Amino acid sequence: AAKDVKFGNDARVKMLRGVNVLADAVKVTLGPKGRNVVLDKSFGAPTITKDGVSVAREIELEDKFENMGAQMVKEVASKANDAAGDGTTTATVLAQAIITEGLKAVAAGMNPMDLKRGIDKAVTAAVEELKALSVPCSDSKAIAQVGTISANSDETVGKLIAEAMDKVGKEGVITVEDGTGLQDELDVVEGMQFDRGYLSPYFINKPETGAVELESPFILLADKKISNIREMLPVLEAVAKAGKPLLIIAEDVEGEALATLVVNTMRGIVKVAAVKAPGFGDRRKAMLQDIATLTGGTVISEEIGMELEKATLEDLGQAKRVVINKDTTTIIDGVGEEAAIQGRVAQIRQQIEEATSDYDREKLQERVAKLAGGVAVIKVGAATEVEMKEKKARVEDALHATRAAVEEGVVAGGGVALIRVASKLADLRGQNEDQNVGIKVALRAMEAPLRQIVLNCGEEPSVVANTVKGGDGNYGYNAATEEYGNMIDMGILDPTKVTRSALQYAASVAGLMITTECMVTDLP
Amino acid sequence: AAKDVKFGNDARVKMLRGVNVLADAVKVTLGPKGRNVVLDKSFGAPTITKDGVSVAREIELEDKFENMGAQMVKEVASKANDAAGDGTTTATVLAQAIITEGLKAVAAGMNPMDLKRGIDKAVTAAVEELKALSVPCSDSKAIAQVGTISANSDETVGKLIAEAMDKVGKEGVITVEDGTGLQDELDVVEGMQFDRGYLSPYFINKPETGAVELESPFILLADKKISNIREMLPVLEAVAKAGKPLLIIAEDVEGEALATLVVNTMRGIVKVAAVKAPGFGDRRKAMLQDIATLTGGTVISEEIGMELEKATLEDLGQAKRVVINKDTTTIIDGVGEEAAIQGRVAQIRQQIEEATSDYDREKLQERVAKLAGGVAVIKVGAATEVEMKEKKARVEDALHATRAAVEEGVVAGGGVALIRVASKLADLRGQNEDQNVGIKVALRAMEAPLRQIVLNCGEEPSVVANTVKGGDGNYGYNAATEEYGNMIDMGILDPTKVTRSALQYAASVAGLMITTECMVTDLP
Amino acid sequence: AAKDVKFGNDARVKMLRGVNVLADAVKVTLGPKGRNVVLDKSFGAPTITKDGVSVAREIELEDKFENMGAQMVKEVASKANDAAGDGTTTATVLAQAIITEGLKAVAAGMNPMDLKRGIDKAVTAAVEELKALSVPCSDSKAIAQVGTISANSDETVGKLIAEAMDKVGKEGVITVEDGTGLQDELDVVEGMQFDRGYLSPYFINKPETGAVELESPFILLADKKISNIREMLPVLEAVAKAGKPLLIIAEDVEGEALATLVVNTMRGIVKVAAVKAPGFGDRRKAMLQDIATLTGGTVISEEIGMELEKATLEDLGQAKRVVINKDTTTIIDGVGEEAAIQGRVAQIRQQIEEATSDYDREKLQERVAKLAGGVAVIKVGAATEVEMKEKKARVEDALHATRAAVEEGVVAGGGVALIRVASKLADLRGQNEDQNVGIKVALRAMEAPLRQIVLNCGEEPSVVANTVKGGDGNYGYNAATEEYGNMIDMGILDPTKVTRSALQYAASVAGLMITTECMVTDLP
Amino acid sequence: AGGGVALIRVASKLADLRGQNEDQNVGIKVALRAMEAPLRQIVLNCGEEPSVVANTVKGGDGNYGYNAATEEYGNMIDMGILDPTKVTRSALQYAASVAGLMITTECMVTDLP
């Protein structure tokens, strides 16, 4: 296909226009007083939402270069959301601010590379200042408080997250589940969670969460890469006859096998889920053996002798429920005798005892922690089904927020942390004047989000920003109550991880945009 | 007439385009290797010139806003030329550089007022550095050297100007004249020059020099303002029968009298020129009395009783030759009894001796110096008439350049003085960052002219600029010989006044252009 | 007066287009086998001519920039024609060749200044080679031969010019006339010639020769510069009532007097011709006195006392016939007492002996030679009027050619001298590569004219050019006979002055044209 | 020495080369400026002045040259800016071949739009 090429200033202008469109689409939703955006649906039922993630997902322009800018900002915002769990709108507005100011400075004739260097230096100092400013959230009381605050000021969700969080451990795995009764309960079952995801997005059965779940599925453990559908065809036929979902774990599934599995999933004839084997090499075999022990199945290993055709229903692993997401996959309550689990953990412990290198000891310790820690099950119960689903969604959102908080602390939310950081860094300097201008660009960039929030509230942006700058610490302006105070003590909290990831990703995408000089796209 | 208004960025863009057109028209002629520009003549014979003054005069664009920019730059360049006698192209290119960089910075978001303040501070420091770098030219030998250098390396012109100012003084008035014979003759005759100019440009009889001259004209001295044509008309017809040009000196001439005088000049029926009286009040009346004593005529005052109607040929002053320019007016060899002049200067001397205030003594000293010093007449002779005119033009240009040099010294020409100064001012700083940006703009602007000169030479601009910057003192690159060294020794000399005036006027016009926000013009 | 400005490449493209149009219009007439061009007369009588001067005069384009190029080429060609007497087409085609090759080289990236320097060096060497190749034409027999050859191989014209030059001298003034009888008559009458021309082309009475002549006109000698029409009005009306034309000689005529004289000339009510005084200062006074003595009139001297109003018919000078051209003015057979002229020349002679400086002695020698030599009058007769006029035109053209020849010798005609010079100079080198490119451009340029001649003849240009290059000396190709040989022996003679002037003017205009970077012209 | 300074060194060495004809000399000068170009492009990407850096490198000798990352001259081999001789030689030869084909091309045949 023939390509249309834009060089230098005009290409940057087109990308700036695309970023401006996307940011103006997703910035009105920012803030407690944020507006709402109407998104058309093909069915004919317009969707009204204050969620910036959906607006960003739907937005993509018709012009090619505007589409480039919008899609790049969408990519970095989605990466920030996946890494942290929030901050998509904050990352997008930060990216727009940096891109606008940096492109203006470039149009001034200044060096883009030194501008990017200054931006990176300012953002690194900003991350350092944020780490200095963050307050700990390790204690159970603070865990409950942040869970309550995240879950629309609900004490029950925060408390439940607190007891589950203590029960499973700080590094433990927590998974939400549907509660049959009115009350909620917490349970711990034998399970593990690895960092591998689904092979293709078409495996998703519930698009509202972007994840794959199976009820009582069969687990296949293969020690070899699977590329022939005929090899596992008898197993697929047997599991389809059994009428239960099938989960396959191998080194990789690709080619006609993956295509046939995806076609079967879209046709719905059989529920088959494909996830790659975690780790690599000896570690990969170790996790395969651990998963086989946990689920009670046996791994199909070429060197031992068994093949895919010889696999049976008994050979296949079985679990109560599994959850497959793009970032990670969780196995909950596999059918396994407790004696096997105890033997396996004792074997790993004695391996640690005979282990010598620190790296191998750490890997084995992580393996044994994953295998023996278990998974905490949260059953969300309520009076009616619809509010039960709403409460479950709130619980999982609060769980993500609490996980981020306990991972890296919590700062004063509402965008005041960025302004505090800018106030701290106002004295920063760079080697070249271009680096200084880039630093100033970054400072105004982190100034921007609270200005946008208070513009959504309808108050004066500059006056509120200056008043926040005048103060010190977590003191800041509250959007909901329209009056200043200690944002942390007023119930406005944002995990440090969310803000740090948003700032870093916005800085990276803005540097890429500023340093861009040529553009290649198909003809209209 | 309906007005069209442009606000902010677009008006600045239009002015930038106009200034760019004017500067690209008048910038090629800069430098010894400067190109030439062809100017249209309605007759049918195009004019090919390397003089930037003519190109700038001919330039005025079709678009109204482009015309605004071009006319403002032309105004400031013409003011610089009138003040100094050179530097029109240098002033224009400097103004274009400052305007371009300042508009780029303004589009970058810098405060225009702070930019103008930084430009002014940098230019003031540049003037100080130029005064530090200037070398004296008081001695007769250096005077002859600079006169020879200005006159295309001709020793005769330099030496002639040398004994001319030795005879009349450093501040004495010298006028070139057409030589009767082969050998050049220097003579001193009783005359004076004051600071008043012609009322309208239409009085110009030779547009090539932009000055008014009259041969054996009649001088009318009216102590009153002249506004009625019928008052001075009978004298006008009397001198019309006299067949000689008429020069009228009065406090002011305006209205239908000036209109009819301009009409007559356009028709050419009578060559009459009008010049305002010098000074104001009692000093003005004393100056008119001195002029009447010089020319032998009698001043017409309403207080004494006589009127312009009663004035006759006897009351009219008479001079051998007068020269009227926009900046100043010169009276040469006015016929008058010598003992009368001696008595008048003795009266002024005793007035000085009885004068009490220093202001009165200074004013009377200036009056007596002008009255008694006279004017030095240079009769430029040659073998043939055409080379006689060429040598006369060279002599008058060299006289202007040498006057500027003896006024404020001389620096190394060829534009290297500006780069030297910018090298000195590398550490200049302002109160605000925008002031620093303006300072950098000014430094690059002073860098520009030598880059333009060497670009006209066809060599590399940046390399030559770096080589000149690396050196110290008057060391620089020579355009003609394409080899570096001490510019003063090679005879590449520019008067300090010329460079200083060009820099100051370029700075002023650039500040006005940068601070411009609204623009008003007639509809097309 | 809004102006349209072109910069660099496009400006030079338009300029080359204009030069190409004019050159292709005037180049077909070149050569004995040259074609003819049809020109329009507004009356309705198309003119078919082989004269390139008329074609050049008629040509001026529509577009302003094409007009610029055409008018510059026309101006330099006319200057060459005035200086020499022919070669207008040769100068134009040479200029076109240089301009085309130089603009191509400039587009190649060569420095225009170095190209112009190389062109000037090559042309200087070409002039040296042309002087080396030129043969003398001092003896009377060669004068007769060149006069015959120039006048379409007519022996009578050549011999007539021969004894005319012998009678009056090589530097003597020769003027053609109309013979009363069949046989031609040569006579010597008292007259003088000076190098002053008419003020404006509107004084021309016969546009075919571009000259002004009057039959029995009155001569007015004014010692002062003239600007007021009322001054000479009584004398103008008196000479108008006398019925004879008036010729006025003064220092200068300008303003409304010149305007009214021009108006009267085109309206034709009274035919008055104006010519500036010869020389300047005391030399001008002496020449005016000599002219007044020759014409029998009296010079109107301001310092003696008489004015233009006091001037009378008897005080006016009277001559049998005068001829005024742009380059020079001729006075023929003024009525004056012979012994008065003898006394005047005796006074000038004794001034010569009493003179001490060489320059003054040479000036007085020139004055006495002009006073005593007189003018040689050639009266051309024939059987009928039309052939008499044709013979007179041929005689005057041959006289111009013979004057050029005796001034600077004669070289081989037909454009072969340029190729001979190029063959000699093929080894020339310059300081820089661009200078070498310019030298090669000049070589191809002087190659071009014979290529054009033989292309008009219809044969191959390159073959003939290389055949001529292979030979040496005056060996070359003849257009009429289509066979090679010694052009001097074959009767193809071009005066060295004509070729030298054509080459020099083409080189100068081509250098200016190449170095052109900007033009200023009115909007369409 | 990497960073494109080897080509400029070679051009400095070959500045005295001559050909049979004037057009051959013009082609040689074209080639010399061509191998001068890449370092100019690199230092233009760095944002510094191309011509000044190019002339400064030309005035040097040996492996002395400008470094893009550190923005300061020196011995490129000592500072770790290395390019294999095969890479530079092959790039120069292939550029020469394609430029020779392009320059001598006179006719082009393509399908209609």
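Chain A is numbered as in Swiss-Prot; shown residues: 2-525, in order.
Structure method, as recorded: electron microscopy, 3.3 Å.
Each Cβ is built from the backbone N, Cα and C atoms, and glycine gets one as well.
Here the residue is the original one, but Swiss-Prot notes a mutagenesis experiment at this spot, A:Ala2 to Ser: Complex stability is significantly decreased; when associated with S-76, same residues as in M.tuberculosis. Marked as ATP binding site by Swiss-Prot on the basis of experimental evidence: A:30-33, A:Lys51, A:87-91, A:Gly415, A:479-481, A:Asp495. Experimental mutagenesis at this site is recorded by Swiss-Prot as A:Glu76 to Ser, annotated: Complex stability is significantly decreased; when associated with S-2, same residues as in M.tuberculosis. One mutagenesis experiment named in Swiss-Prot is A:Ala109 to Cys, and its note says Forms inter-ring disulfide bonds. Prevents ring separation and leads to the formation of high amounts of symmetric GroEL:GroES2 complexes. A:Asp398 to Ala appears in Swiss-Prot as a mutagenesis experiment; the accompanying note says: Can bind ATP with normal affinity, but is defective in ATPase activity. Binds non-native rhodanese, but cannot release the protein. Looking at Swiss-Prot, the entry for mutagenesis of A:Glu461 to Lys says: Temperature-sensitive lethal mutant. At nonpermissive temperature, the rate of general translation is reduced and a defined group of cytoplasmic proteins are translated but fail to reach native form.
This view paints the features noted in Swiss-Prot onto the structure.
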| residue | record | DSSP (3 states) |
| --- | --- | --- |
| A:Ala2 | mutagenesis position | coil |
| A:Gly32 | ATP binding site | coil |
| A:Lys51 | ATP binding site | coil |
| A:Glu76 | mutagenesis position | helix |
| A:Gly88 | ATP binding site | coil |
| A:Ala109 | mutagenesis position | coil |
| A:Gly415 | ATP binding site | coil |
| A:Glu461 | mutagenesis position | coil |
| A:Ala480 | ATP binding site | coil |
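Cβ neighbour counts within 10 Å, taken over all protein chains shown, single out A:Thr90 as the most crowded of the binding-site residues A:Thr30, A:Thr90.
Taking A:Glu76, A:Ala109, A:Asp398 as the mutagenesis positions under consideration, the smallest Cα distance to A:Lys51 (ATP binding site) is found for A:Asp398. Taking the C-alpha positions, the distance from A:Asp398 (mutagenesis position) to A:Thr30 (ATP binding site) comes to 18 Å.
Just so you know, of the binding-site residues A:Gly32, A:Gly88, A:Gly415, the Cβ with the fewest other Cβ atoms around it within 10 Å is the one at A:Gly32. According to DSSP, A:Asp398 (mutagenesis position) sits within a helical segment. Put simply, A:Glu76 is the one of the mutagenesis positions A:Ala2, A:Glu76, A:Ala109, A:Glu461 whose Cα lies nearest to the Cα of A:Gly88 (ATP binding site).
Sequence-distant contacts (6 or more apart, same chain, Cβ under 8 Å) of A:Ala2 (mutagenesis position) comprise A:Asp523, A:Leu524.
Sequence-distant neighbours of A:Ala480 (ATP binding site) (same chain, six or more apart, CB under 8 Å from its CB) are A:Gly32, A:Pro33, A:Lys34, A:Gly415, A:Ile454, A:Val455, A:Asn457, A:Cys458, listed in sequence order. The two recorded residues, A:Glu76 (mutagenesis position) and A:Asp495 (ATP binding site), show a Cα separation of 22 Å. In sequence order there is nothing to list, since none of the recorded positions A:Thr30, A:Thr90, A:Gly415, A:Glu461 has a CB under 8 Å from a CB of chain B. Most Cβ neighbours within 10 Å among the recorded positions A:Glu76, A:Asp398, A:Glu461, A:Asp495: this distinction goes to A:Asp495. Closest by Cα distance to A:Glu461 (mutagenesis position), from the binding-site residues A:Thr30, A:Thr90, A:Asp495, is A:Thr30. In this structure, the CA atom of A:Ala109 (mutagenesis position) is 29 Å away from the CA atom of A:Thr90 (ATP binding site). All protein chains included, A:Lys51 (ATP binding site) registers 15 other Cβ atoms within 10 Å of its own Cβ.
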